[PDB]
Amino acid sequence: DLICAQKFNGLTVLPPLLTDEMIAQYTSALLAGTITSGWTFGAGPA
Amino acid sequence: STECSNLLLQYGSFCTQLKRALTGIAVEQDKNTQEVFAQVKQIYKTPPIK
Amino acid sequence: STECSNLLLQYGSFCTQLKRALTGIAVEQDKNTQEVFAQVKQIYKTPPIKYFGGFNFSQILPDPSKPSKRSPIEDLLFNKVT
Amino acid sequence: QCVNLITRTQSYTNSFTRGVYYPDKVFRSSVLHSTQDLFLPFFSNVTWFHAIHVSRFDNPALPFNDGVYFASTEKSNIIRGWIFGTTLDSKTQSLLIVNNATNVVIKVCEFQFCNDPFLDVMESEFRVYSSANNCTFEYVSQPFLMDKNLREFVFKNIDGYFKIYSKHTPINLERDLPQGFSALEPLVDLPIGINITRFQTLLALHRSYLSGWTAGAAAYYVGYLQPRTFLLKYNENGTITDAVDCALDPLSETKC
Amino acid sequence: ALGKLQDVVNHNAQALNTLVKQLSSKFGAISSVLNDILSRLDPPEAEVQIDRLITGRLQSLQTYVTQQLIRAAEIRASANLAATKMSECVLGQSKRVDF
Amino acid sequence: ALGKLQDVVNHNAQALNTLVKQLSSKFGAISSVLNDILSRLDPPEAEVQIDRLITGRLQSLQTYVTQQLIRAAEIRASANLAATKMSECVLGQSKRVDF
Amino acid sequence: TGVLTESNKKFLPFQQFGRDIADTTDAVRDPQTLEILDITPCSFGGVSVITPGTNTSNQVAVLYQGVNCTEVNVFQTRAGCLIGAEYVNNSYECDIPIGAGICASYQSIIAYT
Amino acid sequence: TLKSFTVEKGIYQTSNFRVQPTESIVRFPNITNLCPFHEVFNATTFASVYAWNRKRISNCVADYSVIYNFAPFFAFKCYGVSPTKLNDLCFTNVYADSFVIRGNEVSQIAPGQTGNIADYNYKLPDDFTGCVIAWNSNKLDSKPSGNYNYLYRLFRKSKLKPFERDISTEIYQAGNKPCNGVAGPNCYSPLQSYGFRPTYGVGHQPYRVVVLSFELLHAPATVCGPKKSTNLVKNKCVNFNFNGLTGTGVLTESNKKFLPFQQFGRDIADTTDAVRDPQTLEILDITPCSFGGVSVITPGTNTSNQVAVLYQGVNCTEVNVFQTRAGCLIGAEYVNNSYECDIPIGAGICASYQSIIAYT
Ligand SMILES: *[C@@H]1O[C@H](CO)[C@@H](O[C@@H]2O[C@H](CO)[C@@H](O)[C@H](O)[C@H]2NC(C)=O)[C@H](O)[C@H]1NC(C)=O
Ligand SMILES: *[C@@H]1O[C@H](CO)[C@@H](O[C@@H]2O[C@H](CO)[C@@H](O)[C@H](O)[C@H]2NC(C)=O)[C@H](O)[C@H]1NC(C)=O
Ligand SMILES: *[C@@H]1O[C@H](CO)[C@@H](O)[C@H](O)[C@H]1NC(C)=O
Ligand SMILES: *[C@@H]1O[C@H](CO)[C@@H](O)[C@H](O)[C@H]1NC(C)=O
Ligand SMILES: *[C@@H]1O[C@H](CO)[C@@H](O)[C@H](O)[C@H]1NC(C)=O
Ligand SMILES: *[C@@H]1O[C@H](CO)[C@@H](O)[C@H](O)[C@H]1NC(C)=O
Ligand SMILES: *[C@@H]1O[C@H](CO)[C@@H](O)[C@H](O)[C@H]1NC(C)=O
Ligand SMILES: *[C@@H]1O[C@H](CO)[C@@H](O)[C@H](O)[C@H]1NC(C)=O
Ligand SMILES: *[C@@H]1O[C@H](CO)[C@@H](O)[C@H](O)[C@H]1NC(C)=O
């Protein structure tokens, strides 16, 4: 009921632009780059 | 309350200031996420045989 | 208005606090510029023959033609910020 | 001598961006000023009236609402003024504005108005009203119907004062309500203090001398003002050259 | 283990909760409800009571926005540090001790 | 391209404009002009009206100083970063990734 | 002012009103008939306008933040109801951020993941 | 300023220099007509509260001092303006509203008041400015058998608007049954007369109420006080009074093409850029007088007691004089020789003690 009470008085929580799935996908991309390519992918081509 | 809004209008651009500040914080949070996580422009994938 | 100032005196050292805070910000800005740019105590100058083994630095070195003594890139930067 | 001579037909057109006036008497130059006032909304429904007299009562009295935008493409001699009031008889006060070639007479009395009032041309007001008693206001000044030419007026009745705004435009080979901006300028503020709920336009008719009056036509546009917030652009010389209606569409709301 | 993120969530929720609690403060007026003031008081005194409520609520909202700005600055500094760690620890090998 | 620097100029000018614009706010008083209040009212009630104007303008000025302090902290952090880049990228070669 | 929905809350016989954690009324007992109603205030939303430059076009889209589409080219997003943009299954870079992974661009105005 | 007897080396902001105005100029309309307050306040008969009399006052110069000089006005209460300052102001929208009410109803002639005559007879707006005058009229508006000439609207369907008069003598329906214009059970006439008798004590005696209504500065003014117009002076810091508008500034010629209706000129921030005068229809551009901050550049009091002053953002011709971009520096001698910065002045200029020198 905390969220509803805050919402009723004009306070709104805007959703984050990047969802949890997309942030997880970014971490997955960083892990794949660091595992298969080492540090090369951060400085140019993987 | 319409009367309250009419009285509130006498105070000027306080409401505009507060909306602008919160909007700046709101865009800043998304910018923070882009800075930390969106550091690669290629979505790399692991090989199937891990 | 003198009457307004007389009534303003009842609120105390709010005016002094605001002036002190703004003064701190004002000196801080000069300190920021000193910290970023004044990191060398010798004003080095480039040799008159600008040959560096094929490397061209005309766009970043100061332009003698301009009265402002700025580089072409710096001149562009100053024009583009208003 | 009240005679019914005018028949009136009506169509509906678009206001476009007509009807902007100077909201106050303050010079503002090269600024964007947002004001909330009684304005004619952009692209609002405006009634086009054609009044024809050929040589029964078919010229009803229009409501006033919160203020009236008036426009005409006719010459200065056909439309000669207006009538404002509630009951339009001797029991309540009424405002009669009559223009002629030399000056304008604005007069608030207890007129017993005719059902189809018109000034007939010397000029006689015996066909406008039958009696005028207990007259409480008179104001004579230079006329605002002078000499293709679009004539725009804004009438407001706010807190005792009848405010009249006017603009003239050299229109040509375009629909009578043209595009672009022509801000109306404050012409007179009259301390009237009467109740106005209905209004009617005055036309001039010529005697025939041969079907007692010469056949004629007059076309005019009537729109109604609404409480609206506008954002006006004041240019280098203080002229309102552009405006956005803050509540017309989301794009203009974003601009506002 | 995950106290830092939980603290961030807790502080944000607590600030919102406090801001809602501020609506139930009279601030030196007869009532904290605008409807009660409108229904029980004529406009001369109603303007004064709503003025007291407006100034108190506006001060509360300004306080909340200021706290949010300071916390946003702190989180921005933490995010800049996190981006620096992502660049220097994940995308490369760092010779900085304890970074 | 030069959006960051222009943004700083934009914020500062806008803040000053807001601070100037707040002078046209009645703040619950009869007028926003002090000369009118003095020319129109007796000192017992003019003192009240001037008090309302003083508290509103003082609150506006404190708000402006607070946001100036927060922006000063943000610009100071950016300047410290710029000094670090000048020391490590210009005056030497850096092995920090993406710095 | 609010909607009065059916309530599953079992009041004790002496209680008349009901309150939230944040001390806001969330329930009420009807005086005429002893029944419990969940007072829920009417829907509100933050109207946001999505537009490209006026130099390019004058078409706009409206996002009602937090509002389901049934309570207001209508698309439902987690951010709210987006009216005036057509969802495209193609994925592009973000041009105008909408939220929850949705971004908008002008090509008409399209919304995409 | 520093609250210490020892001042360390540096530059300190101390005060603000501002050039003071030299003389006060009052500009008022030349037209002088004695204002007819005698007609309104000394009338033998006043109107009833339902049909209250409104008289417009315009195009006159009003001397309110005589209102005080002769005055049976038991109540003289002003809402938006001081009584003694009325002679110093210019007004438009002046209206005198005269009516007769009860002794106890004088509290209801106020903004926001709850009453019978407040709702159905005479309504005041919430933002009303002006003065309410109330005085006992037992000697003139009372008769021993009962003076019933004054009537009030007891019944009406809805409350009135501000400054609206209702004189319609139609019946009111007070019950479920329609009345159809005929009196009878639960059908009463709206207008009832007051039973004014001299035998009653104060509080029920007939009271004559006159409401003076004004508007403040939102239109060109036509009613002014007895203040005399002074001549206009150009290019000097003066404290001017244009139609009740007081300001301190320099009045200069303007090249702004004002429209004929326009008087006031406003800049981007609504600051009054220019003004037009009623007596002479000419546009005077208004510019605030020269001012700036004063900074005291001083070495330590341990070293010396010499000081230099910097007027920030002020050219040297409006106050060892050196002109810098920071402002005008008084007390330091510019030296071509370049040294390190000791006391920062600004724009590349620094000051030091060697006398106090200023250098790049
Ligand atoms: C270094 O670069 C500059 C500019 O990039 C070169 O200057 C150009 O010279 C050519 C031929 O002389 C002209 O057509 C261009 O207009 C010049 N550009 C500018 C911006 O002036 C210069 O030739 C290069 N080489 C050296 C040795 O300075
Ligand atoms: C135009 O209107 C003016 C004003 O009503 C007329 O001038 C008046 O004429 C009457 C004659 O009936 C005189 O008694 C007034 O003294 C005049 N007043 C003014 C201000 O001049 C004028 O006659 C009208 N002209 C026409 C052609 O109708
Ligand atoms: C204008 O009003 C008439 C009737 O009042 C209506 O039939 C017509 O559709 C309206 N015009 C527009 C453009 O909506
Ligand atoms: C209005 O006229 C009628 C008849 O001419 C008269 O009885 C009445 O008193 C008049 N009223 C005013 C206010 O002049
Ligand atoms: C104005 O006149 C109309 C028509 O008789 C009437 O219904 C209305 O109440 C009047 N307005 C006021 C404020 O008296
Ligand atoms: C404004 O006035 C100047 C000077 O009379 C004139 O040259 C110019 O055409 C006018 N209009 C605009 C839009 O600048
Ligand atoms: C009140 O009246 C309603 C309607 O007749 C009825 O249902 C109810 O039982 C009554 N009593 C109480 C205690 O509500
Ligand atoms: C007021 O009227 C009385 C008669 O009632 C008269 O004697 C007196 O001279 C008048 N005074 C003024 C100032 O008109
Ligand atoms: C008096 O003022 C009027 C404007 O109200 C002006 O037209 C007139 O010229 C002035 N008289 C003199 C003698 O200047």
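Indices start at 1 and increase along the chain as displayed.
Cβ atoms are placed via backbone N, Cα and C, with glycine included.
Listed in Swiss-Prot:
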- H:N42 to Q (Swiss-Prot position 343): Reduced viral infectivity (MUTAGEN)
- H:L151 to R (Swiss-Prot position 452): In strain: Delta/B.1.617.2, Epsilon/B.1.427/B.1.429, Kappa/B.1.617.1, Lambda/C.37, 19B/501Y, Omicron/BA.4, Omicron/BA.5, Omicron/BQ.1.1; Contributes to cellular immunity evasion and increases infectivity (VARIANT)
- H:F155 to L (Swiss-Prot position 456): In strain: Omicron/EG.5.1 (VARIANT)
- H:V182 to A (Swiss-Prot position 483): Increased resistance to neutralizing antibodies (MUTAGEN)
- H:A269 to D (Swiss-Prot position 570): In strain: Alpha/B.1.1.7 (VARIANT)
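A map of Swiss-Prot features onto the structure.
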residue: H:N42; record: mutagenesis position; Cβ within 10 Å: 8
residue: H:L151; record: variant position; Cβ within 10 Å: 19
residue: H:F155; record: variant position; Cβ within 10 Å: 16
residue: H:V182; record: mutagenesis position; Cβ within 10 Å: 7
residue: H:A269; record: variant position; Cβ within 10 Å: 12
Quick one: pull the CA-CA distance for H:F155 (variant position) versus H:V182 (mutagenesis position), whole Å only. 15
Work out the three-state DSSP category of H:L151 (variant position). strand
Distance between H:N42 (mutagenesis position) and H:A269 (variant position) at the Cα atoms, whole Å? 48
In sequence order, those recorded positions of H:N42, H:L151, H:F155, H:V182, H:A269 whose CB lies under 6 Å from ligand 9: none
Between the C-alpha atoms of H:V182 (mutagenesis position) and H:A269 (variant position), the distance in angstrom, to the nearest integer, is 63
Using a 6 Å cut-off on Cβ distance, which of the recorded positions H:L151, H:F155, H:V182, H:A269 come close to any atom of ligand 8? none
Sorry to bug you, but what's the C-alpha spacing from H:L151 (variant position) to H:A269 (variant position), rounded to the closest Å? 52
For H:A269 (variant position), what is the secondary structure by DSSP, using just helix, strand and coil? coil
At a CB cut-off of under 8 A, do any of the recorded positions H:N42, H:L151, H:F155, H:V182, H:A269 come close to chain F? List them or say none. H:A269
